[PDB]
Amino acid sequence: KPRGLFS
Amino acid sequence: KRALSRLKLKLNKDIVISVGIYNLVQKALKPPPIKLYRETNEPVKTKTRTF
Amino acid sequence: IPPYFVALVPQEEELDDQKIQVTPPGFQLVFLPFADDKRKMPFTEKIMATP
Amino acid sequence: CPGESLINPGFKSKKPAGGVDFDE
Amino acid sequence: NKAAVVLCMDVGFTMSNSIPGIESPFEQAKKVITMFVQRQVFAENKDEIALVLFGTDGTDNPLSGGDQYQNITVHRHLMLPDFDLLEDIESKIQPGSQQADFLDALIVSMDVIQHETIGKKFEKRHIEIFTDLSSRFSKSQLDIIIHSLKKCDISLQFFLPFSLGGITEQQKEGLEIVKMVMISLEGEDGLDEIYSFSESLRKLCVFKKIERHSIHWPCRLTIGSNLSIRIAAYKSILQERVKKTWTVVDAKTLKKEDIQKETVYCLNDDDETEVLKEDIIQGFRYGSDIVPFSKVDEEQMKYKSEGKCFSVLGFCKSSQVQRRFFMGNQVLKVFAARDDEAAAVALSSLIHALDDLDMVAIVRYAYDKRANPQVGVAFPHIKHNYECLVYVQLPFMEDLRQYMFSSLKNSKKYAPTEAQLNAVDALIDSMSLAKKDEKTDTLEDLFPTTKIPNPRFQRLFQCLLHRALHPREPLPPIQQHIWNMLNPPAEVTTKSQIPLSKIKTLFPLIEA
DNA sequence: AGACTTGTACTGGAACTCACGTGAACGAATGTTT
């Protein structure tokens, strides 16, 4: 679940 | 029959074998239209330019 | 032209009853999609069907 | 060679397009 | 649709004092934020980003109060990222010589996001922290911090120079505090949401992919004139091109308005007469002659069809539909219509029947009234989560090419010998790109090409960025990591070194 | 001497194929009007 700085 | 391209398959930097690429299924299109003069009914040459 | 990853799948010669080729021998070049050539789909609940 | 077309030599003779014909 | 991201950055003196080999946190953090800004700038998702720094000499915040909320400056406010941010990150941001409380940094970030998010529908709200956790601080408000985070539903992420999550007691206390905050906000799942700098770099070294949205296509799957199932189709796989195109601009004025393109037709006579656009009628070629055929007459005689058809011409065994005959430039995924239980049941019945019988459906497809009708194959695709039909076009009679090729098995002069076959067997064995899981369950792919981004866009974005920021230098070379991702693991080459030597020794390859 | 025929090599155009651009058309969301 890539989210945050990576999305 | 006609080869799309003749290429080189490289197993390594030294081993190379020549191959040919063909297409066994190609979409069929209507022949392209050609512009014609309304009056005399003879082809007209087209050109494009920018200024 | 930017490179594209492809796969060569071998093909075995197959002849009909009348001994006429219907599948030539060679390799079949099939293009492999990149990461960006796919698209995301909406989520749909799975509903089963009775036998 | 059997199946060679009588109009364009060197090409396989295409069978007529029959569409969908349901089996028995 | 949009996300507001507040980049909280530490500029304390502790980061500056570090071993040169360790790549002191300042450079790593600057590079990380720069790469994030590039990814967002060249992926226009309309995401707003703001920049706040704690640990600087100056003080500029909405709240001043007493000695608290000091040494913190809001360098950037919420807005669309742009090149100015990249320039400021590169040089404008410099380390300070003070210390600040990262808790106060979180407080100011909360205040800024809450104050600036008004009037805009930001669905997400992320706050990122870049600190060494090496500054003395006191915890006296964590309860209200967590309460506000829960009430406002604000996501929080942390980045530290280290991996665990050889350190001082202050670092241990900071790790404990960040762990407690993350646990309280999310829970057990939140433990892994702390990313070191190197780990973050390993993921932010590639420009974001082109993510277009497919618009649902509604229609009816028809089996005869009595059965009808409501379906929605999406485009699953297609070749992706650049959303924007090069615009030709004048050499000196550098304006698009200053140029104009036009086409003129002139007769083939010596005098080179001029014929206006209304004076030309389209004609075709019929052998050795030319047959005039006006556009209006063609429209009158054109093949007319009733659009938006998804009809089942028939059902056929899967073996009869080969994969080398697929045509077209798209693959469609057909689902049941949204919010329709009956359609879902009907489509599930059809999919399961086809799968059990090992069959596919030959269908007629027309996107709209003016789209040429197509004949294609819909075959089942059942997965644990969802099941759908997959549609791919099939060839007409006109698109088939009848070429005859000489056989290779029966050729006398090209038959390989046994030693050659053994050498090629060794080569194939050595260069395997898949591995069995200890001969236990299944296979694993060593070079998955479906997950590799397209190098064209990466190259284009690199060159565009380099020309924007350095408007004089030539375009750089191709980065090394692109070539690395376009080449297989070094193990394959190491194993293949010797078999290729044998192949060279056995097969007498000579160039003519 | 001269003239035609045959063999080798070269160059330009035809045809075919792919990439890129432009034009027109459309379902869904949003804004405006009653």
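Numbers in chain D come straight from Swiss-Prot, and the residues shown are 180-203, in order.
Cβ atoms here come from the backbone N, Cα and C positions, even for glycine.
According to Swiss-Prot, the mutagenesis experiment D:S184 to E carries the annotation: Abolished interaction with XRCC5/Ku80 and XRCC6/Ku70. Counting every protein chain shown, the number of other Cβ atoms lying within 10 Å of the Cβ of D:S184 (mutagenesis position) is 12.
Just so you know, the Cβ of D:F201 (mutagenesis position) picks up 6 other Cβ atoms within 10 Å once every protein chain is counted. One entry in Swiss-Prot concerns the mutagenesis experiment D:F201 to A. Its note says: Abolishes the association with the non-homologous end joining complex and localization to double-strand break sites. Abolished interaction with XRCC6/Ku70.
Here the Cα atom of D:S184 (mutagenesis position) is found 28 Å from that of D:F201 (mutagenesis position).
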